[PDB]
Amino acid sequence: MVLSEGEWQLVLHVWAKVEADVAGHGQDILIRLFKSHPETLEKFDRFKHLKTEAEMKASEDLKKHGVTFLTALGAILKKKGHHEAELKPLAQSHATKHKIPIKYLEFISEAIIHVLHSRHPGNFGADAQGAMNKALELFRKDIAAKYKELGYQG
Ligand code: HEM
């Protein structure tokens, strides 16, 4: 699929706001994901044990991963679609080492959209959400094709 420059603009305009606090958005998003879809916390051998949202908020490791994953996503979105190089090592490690099904990438895309909507209502109206959703669907479709080339999930 292909986004128009206008759509990339809306995505990078609200992302510039997220970047003012990467560790805070990374936490919110992961907690939203784990509270909504608790089965996803099982994939993390380092935090699996956390039982509550308070314990999640206080975990430094969880916050460190939030910064790690969000930074990578930000580096992919900034490419505006030209992200083949970036995707390769990510698809390999999520398909062979972590084993993250496409369905989970859809769950975290819903978490990203829930948090941006909460924190940035003004910069995340309907058109800006439609664009963000398109950019994440583009990210999932390319990762899913790479997963098939790599022998995973199919
Ligand atoms: C927006 C999509 C996502 C991005 C950009 C992303 C990015 C990353 C990055 C950069 C790392 C570190 C390097 C590596 O191992 O590849 C990582 C590790 C990891 N990611 Fe993902 N990720 C995404 C979605 C997910 C989801 C949905 C899950 C699980 C339900 C997941 C599970 C993990 C796990 C288990 C590790 C290892 C963490 C630790 O042991 O240090 N990722 N991810």
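Residue numbering: from 1, along the chain as shown.
Header entry for method reads X-ray crystallography, 1.8 Å.
Just so it is clear, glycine is given a Cβ too, placed from its N, Cα and C backbone atoms.
According to Swiss-Prot, the feature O2 binding site maps to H65, an assignment based on experimental evidence. Residues annotated as nitrite binding site in Swiss-Prot: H65. Summarising the annotation, Swiss-Prot assigns heme b binding site to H94. Here Swiss-Prot describes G122 to A as a natural variant; the accompanying note says: In metmyoglobin.
What Swiss-Prot annotates, mapped onto the structure for a quick look.
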{"residue": "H65", "record": "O2 binding site", "contacts (Cβ under 8 Å, 6+ apart)": "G26, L30, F44, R46, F47"}
{"residue": "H94", "record": "heme b binding site", "contacts (Cβ under 8 Å, 6+ apart)": "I100, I143, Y147"}
{"residue": "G122", "record": "variant position", "contacts (Cβ under 8 Å, 6+ apart)": "none"}
